[PDB]
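Student: Below is the structure I would like to discuss, written out as structure tokens.
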Amino acid sequence: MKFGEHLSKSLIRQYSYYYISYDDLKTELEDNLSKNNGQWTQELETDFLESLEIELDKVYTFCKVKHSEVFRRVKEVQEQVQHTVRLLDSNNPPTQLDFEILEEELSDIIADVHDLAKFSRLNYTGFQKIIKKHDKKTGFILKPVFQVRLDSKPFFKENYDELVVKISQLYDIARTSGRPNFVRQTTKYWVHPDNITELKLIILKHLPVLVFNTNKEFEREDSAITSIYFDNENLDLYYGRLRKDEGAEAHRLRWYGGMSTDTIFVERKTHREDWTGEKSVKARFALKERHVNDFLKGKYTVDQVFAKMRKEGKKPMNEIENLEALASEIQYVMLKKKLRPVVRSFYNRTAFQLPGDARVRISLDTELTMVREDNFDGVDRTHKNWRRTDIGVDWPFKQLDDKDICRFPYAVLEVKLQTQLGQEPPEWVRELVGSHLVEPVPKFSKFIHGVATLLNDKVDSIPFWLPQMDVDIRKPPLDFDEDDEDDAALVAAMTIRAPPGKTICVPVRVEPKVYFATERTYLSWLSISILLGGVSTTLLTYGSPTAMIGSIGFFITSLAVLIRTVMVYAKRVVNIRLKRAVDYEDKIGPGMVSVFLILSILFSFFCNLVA
Amino acid sequence: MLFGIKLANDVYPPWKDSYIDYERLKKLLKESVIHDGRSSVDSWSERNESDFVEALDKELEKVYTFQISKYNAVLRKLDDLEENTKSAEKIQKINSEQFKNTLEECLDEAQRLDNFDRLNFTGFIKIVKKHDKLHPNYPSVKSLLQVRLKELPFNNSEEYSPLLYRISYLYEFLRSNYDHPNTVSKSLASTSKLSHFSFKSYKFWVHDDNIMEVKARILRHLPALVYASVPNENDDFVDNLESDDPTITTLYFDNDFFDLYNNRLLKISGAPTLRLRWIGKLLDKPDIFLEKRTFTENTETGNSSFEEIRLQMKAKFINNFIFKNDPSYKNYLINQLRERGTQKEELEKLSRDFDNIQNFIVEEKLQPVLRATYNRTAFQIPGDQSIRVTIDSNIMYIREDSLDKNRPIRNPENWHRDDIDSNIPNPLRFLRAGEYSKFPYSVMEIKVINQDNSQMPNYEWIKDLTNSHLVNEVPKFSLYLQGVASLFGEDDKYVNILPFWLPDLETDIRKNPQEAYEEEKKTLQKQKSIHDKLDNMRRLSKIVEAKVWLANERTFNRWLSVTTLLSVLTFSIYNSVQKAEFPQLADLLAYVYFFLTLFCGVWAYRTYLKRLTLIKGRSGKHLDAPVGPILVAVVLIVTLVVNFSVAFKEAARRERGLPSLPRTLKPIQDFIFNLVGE
Amino acid sequence: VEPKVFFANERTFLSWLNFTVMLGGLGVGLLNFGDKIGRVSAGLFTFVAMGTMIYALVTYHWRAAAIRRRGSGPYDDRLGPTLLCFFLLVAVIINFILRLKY
Amino acid sequence: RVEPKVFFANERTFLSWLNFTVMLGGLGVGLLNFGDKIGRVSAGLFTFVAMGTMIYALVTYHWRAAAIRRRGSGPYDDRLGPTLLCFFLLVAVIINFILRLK
Amino acid sequence: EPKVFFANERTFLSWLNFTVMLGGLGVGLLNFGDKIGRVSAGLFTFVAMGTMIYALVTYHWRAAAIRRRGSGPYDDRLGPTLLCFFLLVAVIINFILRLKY
Ligand SMILES: CCCCCCCC/C=C\CCCCCCCC(=O)O[C@@H](COC(=O)CCCCCCCCCCCCCCC)COP(=O)([O-])OCC[N+](C)(C)C
Ligand SMILES: [Mn+2]
């Protein structure tokens, strides 16, 4: 709660140790006042001013050094970009590495500028707070006197917005001429309505707000987002998205604002997966409202869609061809699979991000609602239209019967991080994600939840969060060796339900270092068989006729073990290939080998020591 | 009408002499010689300057001495009624009728004094600006007017006069406890809005050297709003990975008599303003909004309310909509929105708004007058309408009227100026002197909402920032009024009234911290005294992922171990064929096992190389190769079965027509020999 | 749900089974081929092989309690391997002494 | 700041390589003791391969121990050895098979 | 730490695997060999038994020196070298004695 406590985690550690010593000055003031029992002395004020002056000088010197460094870096990068542009028309201009490192340097400069601005503002606020507190507690007046000293060393009057604009212009130029590290993270959370204001206040201390209005005013319909999802009668896309199949696609029509908007975005989300993990893609193209219905029936051809873009010629022709191919694929899939609107999701979105900085992005979705728009029951809800027009952007939708509407009782938080390799995410983000205000729900989706909740009498598989919808989520305030890793896991390990007719469907992902595991186990079995097989052959052609029955026994044992191992390996490979869940504990192997070996050995002993 | 005619027709008959001599001063300025040109020979001499300064000095002396005398007379009468109040005793000796008549006389005198001050100030400002426009060599004469204005007992601003507040609360106490009946007077009730008992707006000017500090002070408490454009048709992409300030222009409307400006400057309740607003350039096809804004006051608390009617326009339909009274656009838009799927209530409201704005424009004969461009910065917590702060910068005014019937600045049949919105990269070079103006400061507005009857907001950091050396408070400032005063304020034909904040524009508005502290102390003391007096007389007197690399290496090692074992078995069987009981059979097992060891080595190497290729970079759906592990096992099964079958097929032929087997094991062989087929 | 624990369990079981497989192959080879010395030593080595096999199976099925009945600390079973570590030496010494007789 | 877990991994790798060379040397000695001159030549070639593998294993183990002694983190990469062993074994097997075939 | 104890157990299992294979081969050659073969097999089995005893002693020391958390014989530079020397000497003697007569 202390001001110094919030100052500590405001920025990274390299900016610490240079902040105003607010806590030290406050403690000194209180201690001196207590010792002298009031009655402030001129020498005490002199020492207070000396400490304030040395702190001010330190802050001013640090700010001056940082400003000089930032300006020098900007000038150097601008000259480098200009030289690269001059060399663009020359022979062999690299585009895959130089442009990327230039962009990385630009992003680093932007982050440094933002951090410096926040540092200056926080220090000014601390100075004002301590001066006000000293004036209030002590009978003497200091604010008019110290205002002159602050104005003599203006570390807070620097304008960093022009630098941001210039760096953004350079970034745009590089992106424009660059068309022939870092790690993403994305997490979702549920927030109780009682904690929305506190969460918003916490977020607002680090990022500004985005306003979709020319007057920069907060209007009711300026933040609404509406999506219509498409699916067939068998709900093929629902199951394809629930069980995360390769190439699973979601098709939606989206618009922003009220019912006066005449731009509808056709969007397709495609899920792809490798042994690295989660390489998903997203595509979209714009369309006019009056041509949407025709586009859903093929009457509106793809040629008429991109006529304006072809005529104006602003966009390169190859990108136009790519968009034409995407539109053709979407239309063909829509016609072939017999897709129709099935569900609508509505919510109000608030976005938090810094201009030109992609390190942290936050999104908050409130008033989440799902509305049924299908004709499977037997009632036509859209009347041949692509959306039902009896409701639009008016929450809550009270003119809808309770069987066609689902009202989500929580808000959805979305955190996107883009962290440079070698450094940790900001402390405030980590303290936010782990706290009593949010409940993490990985891989939450609005389309799946809407379909499961509304058409609950037509689906066999449901997500994991659906049965837990009645759980109260309020919480009170709070290289290595592979064999060695397996040994550590062994040491560590050694020392509710879906409604009837439905099963909780969860996809299973395996670490890539399982592909090499099973084969190794397989090999560790195969050699064993060979050894046993060896016995068989040395008792099939080198022994007396009275000892071949033990050869038969070893033959049977070797065949059994080998075919068992082949069966297990094939089962494991085919199950891992198609994303099923497997059992990794083989309970039959050791016992079968034990019994077969004992039987073979004893039988051979008896047959060679009989009569 | 002309300023001279208005001055002549508004003179109070008892006060003929006290008014300004506008015509005499204009003649003494020799404005006719400037007007006519032919005989410009008689220039401006020092004797003429001395005479003009002399006449202006005595005019100012007469006018302001009369004003001060009248103001001093009224306040004192009202001090009397104040005596019969303090004493909880002289209270019972009071009389209603004489006090009511005195209050009515005081109100009439205050209104007359306000009109007198407005007229005289307008005349003096016009004269001073006219003199300063001509004869640039000689020093300006605005110092005389500034000195005379500074001597006034009160502050020259658009705020209500202190006499109004005094009379208001005197009437409130007279009506409250002494005699509820026998009041009768209703004109005195109009001042009841000023009685101390919501939505309050404060306006300030900020110098360019103080913007960063006030921005830091605001950002301590409120966030910053960043403008983000809604996605449009040009933002369509093909395939990306997951998670892959504008200039505001407003054109204002008014008629040839400037009725809207006059009514707004006179604080007439319900005075509207009409404007067109957009951002960016007009050649990018942006959204154009037609707004009508009104402030109305219907309550005894004095709290005002603000109403706005907004319509969206198309660039083609504006000319017919605002000039020819064409109702085509209304029907076209209504049909378009009905086709889009808008409900009935929104359509009814849109039709009503269209009717209201079109009727307003037709009745009042409004037309575009001026254009203002600026940049806006806002601070507000989302979902919290309690407080808002906004700042406007880089304000610029441009004349966009058609008042000159011989060389119109804008065509009478076009809704906007043609030359400014051309394709030339820098159109503002075309502008001539006197057709544009630049406001030197930044304008900050603070809106505070206290819905409950909480006795004014009175919140902490707002009052801390207000009483500081960083801002200069200008009550009731407006961008439209300032633009009209700047562009058309020097012409007697159009503007006959001027705002009281004009003289403060020339002075340096920067303040030292010490003077600001002293003024803060004085203001706080005055407010505390007023509040204490009100409380005293109110109730007291009330009645690199190396792990995969290691795994690949270990898998290759295991494959090599299997190959070694197979080769060892192969050569052990092969190099001992001569001692085999069936040498014709041991020559095939060695061959097949040699083939198996070669295949194992080749497959191990090839799979290792392929998986190393996959590991380098990032590709491949899966890391597996099940073909070899299956083929090796299948071939081993086949070889073992064939060896067993051949051995036990030839074990019967050798014992036919040739002891060695135990008796107990005799039947068992007869089973296998039957299974093989002998 | 962690495969690596089960994988390590199987690795330990198969590493122990290698001993039994090798010893059983040796015993079968000695009994089927050779003079009385081999037939005498075959049972002696098969006893040790059977002991190792039984110990491996018991140890494996004892460690299969990673899903339930948790609480068993470190298996410092220094008496299992070492007691069986001397039987093979005894067999080797016996074979050396008895073979040298004839 | 050194832990036994890296020395244990080094020892396990060393004993794996010795497992390779013990299999190869056992084959070589078995072919040397019995068989004709062809078996003797095959045995000599096989024991040469086994000896080379054993010396390579010991050299790599000593280098790994020295690298662990001088702090750092080195014992994770070894690529030349597997390829060399694979090539040597393929050449040895094909040469012995061809020589016996004649 | 139990993890280090299990690592020591794994090392002992590897040692036992090597020693069992070597002793098995030695016994197999001994029971089917002549005087030269008998001497060679005795030498190989003696080398295997010595290495097995050394591994048992090292495993016993390590499995008890960790509870004390003292020095421990984690670093070894004599076992592998002595094993290499003994194997090389045994192979050389076997070859020279087989080719001598
Ligand atoms: C550095 C390491 C050193 C190792 C040293 C110990 C080495 C152990 C050595 C030998 C093992 C015992 C073999 C005795 C065979 C007797 C029967 C027989 O058929 O013999 C015949 C041939 O025999 C051969 O040529 C067979 C070759 C055997 C290869 C090895 C198999 C052992 C296990 C491997 C499996 C993988 C291991 C996995 C674990 C098990 C006898 O032929 P002959 O011509 O009558 O005899 C010569 C007589 N004469 C000279 C008078 C003419
Ligand atoms: Mn999302």
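Throughout, chain A uses Swiss-Prot numbering, with the displayed residues spanning 1-180, 193-490, 508-524, 605-720 in order.
Just so you know, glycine gets a Cβ as well, placed from its N, Cα and C.
Per Swiss-Prot, the features are:
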- A:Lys458: active site (ACT_SITE)
- A:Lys200, A:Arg264, A:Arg266, A:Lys281, A:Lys294, A:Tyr359, A:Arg361: ATP binding site (BINDING)
- A:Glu426: Mn(2+) binding site (BINDING)
- A:1-148: domain 'SPX' (DOMAIN)
- A:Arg264 to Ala: Decreases nucleotide binding by a factor of 2.5 and reduces catalytic activity. Decreases nucleotide binding by a factor of 20 and abolishes catalytic activity; when associated with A-266 (MUTAGEN)
- A:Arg266 to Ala: Decreases nucleotide binding by a factor of 4 and reduces catalytic activity. Decreases nucleotide binding by a factor of 20 and abolishes catalytic activity; when associated with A-264 (MUTAGEN)
- A:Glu426 to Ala: Reduces ATP turnover and polyP synthesis (MUTAGEN)
Student: So, by DSSP, how many helix, strand and coil residues make up the domain 'SPX' (A:1-148)?
Tutor: 115 helix, 0 strand, 33 coil
Student: Hey, what's the widest CA-to-CA gap across A:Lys200, A:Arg264, A:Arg266, A:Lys281, A:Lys294, A:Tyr359, A:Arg361, the ATP contacts in the record, in Å?
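Tutor: So the binding residues stretch over 21 Å, Cα to Cα.
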Student: Between A:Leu490 and A:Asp508 the chain has a hole of 17 residues; just give the Cα distance across it in whole angstrom, please.
Tutor: 36
Student: Filtering A:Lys200, A:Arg264, A:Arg266, A:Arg361, A:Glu426 (recorded positions) by proximity to ligand 2: which pass a Cβ cutoff of under 6 Å to any of its atoms?
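Tutor: Cβ < 6 Å from ligand 2, in sequence order: A:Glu426.
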Student: With a gap of 12 unmodelled residues, how many angstrom separate the Cα of A:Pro180 from the Cα of A:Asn193?
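Tutor: Cα to Cα, the distance spanning the unmodelled stretch is 22 Å.
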Student: Can you name the residues of this chain that are 6 or more positions from the residue listed as 'active site' yet have a C-beta less than 8 Å from its C-beta?
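Tutor: For the residue listed as 'active site', the qualifying residues are A:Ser239, A:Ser357, A:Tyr359, A:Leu380, A:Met382, A:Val424.
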Student: Quick one: of A:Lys200, A:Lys281, A:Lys294, which binding-site residues lie within 10 angstroms of A:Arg264 (mutagenesis position), measuring between C-alpha atoms? Sequence order, please.
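Tutor: Checking Cα-Cα distances against A:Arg264 (mutagenesis position), the binding-site residues within 10 Å turn out to be A:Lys281.
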Student: So for A:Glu426 (mutagenesis position), how many other CB atoms are inside 10 Å of its CB?
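Tutor: Excluding its own Cβ, the number within 10 Å is 17.
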Student: Going through the recorded positions A:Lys200, A:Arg266, A:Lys294, A:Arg361, A:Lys458 in order, which have a C-beta under 8 angstroms from some C-beta of chain B?
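Tutor: Filtering A:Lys200, A:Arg266, A:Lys294, A:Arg361, A:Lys458 for a Cβ under 8 Å from chain B leaves A:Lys294.
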Student: Can you name the residues of this chain that are 6 or more positions from A:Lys200 (ATP binding site) yet have a C-beta less than 8 Å from its C-beta?
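Tutor: Result: A:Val424, A:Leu425, A:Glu426, A:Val427, A:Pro452, A:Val453, A:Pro454, A:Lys455, A:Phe456.
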Student: For a quick check of packing: other C-beta atoms within 10 Å of the C-beta of A:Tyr359 (ATP binding site), how many?
Tutor: 21
Student: Could you tally the C-beta atoms, other than its own, that fall within 10 angstroms of the C-beta of A:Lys294 (ATP binding site)?
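Tutor: A:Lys294 (ATP binding site): 17 neighbouring Cβ atoms within 10 Å.
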Student: Cβ atoms within 10 Å, counted per site: which of A:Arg264, A:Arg266, A:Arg361 has the most, among these recorded positions?
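Tutor: The largest 10 Å Cβ neighbour count belongs to A:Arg264.
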Student: How long, in Å, is the gap between the C-alpha atoms of A:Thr524 and A:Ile605 where 80 residues are left unmodelled?
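Tutor: With 80 residues missing, A:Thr524 and A:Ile605 have Cα atoms 26 Å apart.
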Student: A:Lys281 (ATP binding site) to A:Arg266 (mutagenesis position): how many Å between their Cα atoms?
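Tutor: With the alpha carbons as reference points, the distance is 13 Å.
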Student: Using DSSP and three states only, what is A:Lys458 (active site)?
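Tutor: Assignment for A:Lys458 (active site) reads helix.
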Student: Would you kindly give the Cα-Cα distance separating A:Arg361 (ATP binding site) and A:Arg266 (mutagenesis position), rounded to the nearest Å?
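Tutor: It is 14 Å, counting Cα to Cα.
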